[PDB]
Amino acid sequence: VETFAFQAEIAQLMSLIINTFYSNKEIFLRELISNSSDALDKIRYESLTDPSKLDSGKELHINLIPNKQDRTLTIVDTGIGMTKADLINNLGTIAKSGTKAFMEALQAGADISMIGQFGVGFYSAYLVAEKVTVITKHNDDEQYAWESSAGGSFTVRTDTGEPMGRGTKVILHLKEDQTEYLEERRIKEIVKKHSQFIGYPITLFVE
Ligand SMILES: Nc1nc2c3ccccc3nc(Cc3ccc4c(c3)OCO4)n2n1
């Protein structure tokens, strides 16, 4: 288990997301589904020139899995997945620019719902989650668990849980007052409103 500090701008973004009063929290789901769809586009594209990239699983899809016992909502995709270097360095590097632009736009009169336009939509998870665990597997790399409760740090470890083939699972440990996102009716409402034209099947598991 290695512990890392977020780069300063991402820590700042996460605190803004956690601290700002903003009632329209439901947009976290559209952002994470859009991230999954982007990951799925990438593996689909890559497989056109290299068919063996789909040996780790041919099906391209998204599952949404609520668990009231654990108070988690899990978004699973079989997209391209993330490497160790993604988790520790690259994602944070790419996001440094988008954070700055987003934070400047918010001063200009934009709102938190537009986070996705700046390539940092993942961090909207913290509108609803006290902790986020990300399990991910890229071809030719090992499976990793990334985890953060914000507070300026995150951890990465080699994951020895259930092997997943290829892709990413984002596990949102929901805040005590956000359990509405475990309800079938609520998730269905949100997917229909914001994520109706995603080009991959989205399966909403029932409890
Ligand atoms: N599902 C998924 N798949 C990816 C993905 C796949 C390949 C390359 C980059 C990627 N970035 C993100 C969005 C993201 C951003 C920061 C993160 C994160 C996911 O997980 C931990 O920190 N995601 N999210």
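Just so it is clear, chain A uses Swiss-Prot numbers, and the residues here are 17-223, in order.
Structure method, as recorded: X-ray crystallography, 2.0 Å.
Cβ atoms are placed via backbone N, Cα and C, with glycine included.
Copied from Swiss-Prot, the annotated features are:
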MUTAGEN   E47 to A  Strong ATP-binding. Strong interaction with HSF1, HIF1A, ERBB2, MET, KEAP1 and RHOBTB2. No effect on interaction with TSC1
MUTAGEN   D93 to A  Impaired ATP-binding. Strong interaction with HIF1A, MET, KEAP1 and RHOBTB2. Loss of interaction with HSF1 and ERBB2. Los of interaction with TSC1
MUTAGEN   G97 to D  Abolishes ATPase activity
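Location within the structure of each feature annotated in Swiss-Prot.
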{"residue": "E47", "record": "mutagenesis position", "Cβ within 10 Å": "22"}
{"residue": "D93", "record": "mutagenesis position", "Cβ within 10 Å": "27"}
{"residue": "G97", "record": "mutagenesis position", "Cβ within 10 Å": "24"}
Whole-number Å value for how far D93 (mutagenesis position) lies from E47 (mutagenesis position) (Cα to Cα): 13
For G97 (mutagenesis position), the three-state class that DSSP assigns: coil
In three-state DSSP terms, the structure that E47 (mutagenesis position) belongs to: helix
